[PDB]
Amino acid sequence: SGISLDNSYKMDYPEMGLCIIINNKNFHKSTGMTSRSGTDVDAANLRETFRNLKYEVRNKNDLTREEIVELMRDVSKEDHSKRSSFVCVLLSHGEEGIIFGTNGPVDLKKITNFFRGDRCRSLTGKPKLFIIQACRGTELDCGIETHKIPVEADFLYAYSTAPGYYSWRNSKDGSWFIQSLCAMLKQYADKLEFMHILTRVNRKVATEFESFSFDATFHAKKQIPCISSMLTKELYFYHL
Amino acid sequence: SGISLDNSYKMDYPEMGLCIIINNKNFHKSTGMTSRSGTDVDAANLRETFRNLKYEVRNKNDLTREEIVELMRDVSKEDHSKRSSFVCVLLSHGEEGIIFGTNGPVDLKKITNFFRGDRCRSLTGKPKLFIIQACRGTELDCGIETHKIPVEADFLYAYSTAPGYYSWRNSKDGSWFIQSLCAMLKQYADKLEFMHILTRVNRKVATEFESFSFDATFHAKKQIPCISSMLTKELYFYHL
Amino acid sequence: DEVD
Amino acid sequence: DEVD
Ligand code: NA
Ligand code: NA
């Protein structure tokens with residue numbers, strides 16, 4: 001055949017892959033965590049968005065930390081040979097490096113480690129996408145006026161917010177990040193490489209959202225999401 | 001005029017901007033830090049690479065933590081109005097969140113905060129690129145066989161290695177990451193958007209490098225770099 | 001608007 | 001090869 005190029009992940013396996021959505025809305029009272037009003041809007045938007053990208057979507061609601069770990073363990077032990085990619089969406093309370101089950105926290109690294117190149121062989125060399133709507137701390141953005149491949153290769157973490165910062169969720173509309181992400185996937189998944197889609201999400205969140213609060217501490221705050229890419233190739237959700 | 005699009009940073013200001021290269025090779029003996037053999041190769045490669053991209057390059061060698069902070073303070077107080085972007089390259093020992101001056105550590109966040117959208121107004125809305133060749137911890141990758149805009153917007157951190165991991169430097173050839181970065185900038189800066197260039201760097205580092213050591217602990221190890229993007233637009237080093 |  |  002003619003000249004071949006190798007710059008983009010193979011996305012024409014028989015299946016696009018799984019999209020696991022963990023939607024934690026109601027937390028055990030002893031944790032002292034509030035209910036995450038609006039997260040069902042996020043979860044439904046994500047389900048439809050990734051359905052249209054031909055992912056096998058599984059929605060899970062109100063999982064304990066133990067159920068989160070077992071679910072991700074079990075999913076990492078499936079045979080993904082016929083799947084192009086893997087997507088996991090986490091919607092919950094969080095801190096830097098941490099996502100909350102309904103009864104307590106889970107280390108993000110414990111979740112993602114199940115899918116390391118050496119621990120999930122049927123996803124080796126395939127893009128593993130983790131999309132995280134959760135706080136990464138308590139800072140507020142005031143804004144300004146205008147040995148063959150590494151085991152950590154081929155992961156992408158699409159964080160809703162910068163390191164150390166709160167993340168914003170509207171109780172009526174859903175979270176700023178998930179809203180924008182779904183809208184940009186809807187508009188551009190058949191046209192743009194994934195990093196360029198996520199860059200549009202960055203701009204949409206940064207420019208179109210600002211908090212409104214009766215509490216001066218939390219009023220008029222801004223947010224920028226945070227793309228963390230260990231991918232080794234371009235990622236297009238379509239193929240030729 | 002006709003329809004206009006707004007998806008890429010304006011890179012046709014009179015100047016591309018500054019490229020500050022901090023090359024820390026020799027450390028005060030009391031710190032107990034080894035000399036970083038091969039870093040001069042990195043520093044020279046970067047100087048030439050960014051020269052050809054028309055950056056005003058400033059190389060600084062063996063700066064104390066105090067000199068690093070004052071340099072970055074002073075640079076952030078320059079008038080960047082006529083500059084399209086800002087680039088800072090840090091070559092040193094490091095840990096997660098930390099880069100070493102010759103006499104002790106500096107918080108990366110202290111350095112980058114000088115350039116926040118609200119603290120350096122002549123770079124507001126312009127891409128601020130921080131390229132970091134330094135360890136982020138001590139983990140080793142064994143590999144597997146095959147209020148208007150946020151103040152944190154418009155930063156890009158091109159880390160040499162994943163969070164928590166060592167980063168590798170060859171005493172003869174320079175660091176795996178800087179070697180690959182310069183080669184990919186040389187080949188693709190007139191052709192590819194910057195995230196796509198950095199993705200090629202990820203693949204080059206992940207596939208073409210593996211450590212050789214007489215010490216079994218440090219032998220046959222791999223590395224994946226880590227792109228952290230808060231950019232809001234596509235970044236091309238050329239313009240029309 | 002609420003924080004997570 | 002050395003680590004930073
Ligand atoms: Na959000
Ligand atoms: Na390196």
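Residue numbers in this text run from 1 along the chain shown.
For all residues, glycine too, the Cβ spot is worked out from N, Cα and C.
A:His93 (active site) falls within neither a helix nor a strand when secondary structure is assigned with DSSP, and so counts as coil. Residues annotated as active site in Swiss-Prot, with similarity to another entry given as evidence: A:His93 (among others).
Around the Cβ of A:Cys135 (active site), the same chain contributes A:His93, A:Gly94, A:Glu95, A:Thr161, A:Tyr165, A:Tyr166, A:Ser167, each under 8 angstroms and 6 or more positions distant in sequence. Per Swiss-Prot, active site is recorded for A:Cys135 (among others), and the stated evidence type is similarity to another entry.
Where Swiss-Prot documents A:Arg169 to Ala (Swiss-Prot position 207) as a mutagenesis experiment, the accompanying text is: Abolished ADP-riboxanation by C.violaceum CopC. A:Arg169 (mutagenesis position) has a Cβ environment of 27 other Cβ atoms inside 10 Å.
Residues A:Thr146 and A:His147 bracket an unmodelled region of 10 residues, and their Cα atoms lie at a distance of 49 Å. For the recorded site, A:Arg169 (mutagenesis position), the DSSP three-state label reads strand. For the recorded site, A:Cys135 (active site), the DSSP three-state label reads coil.
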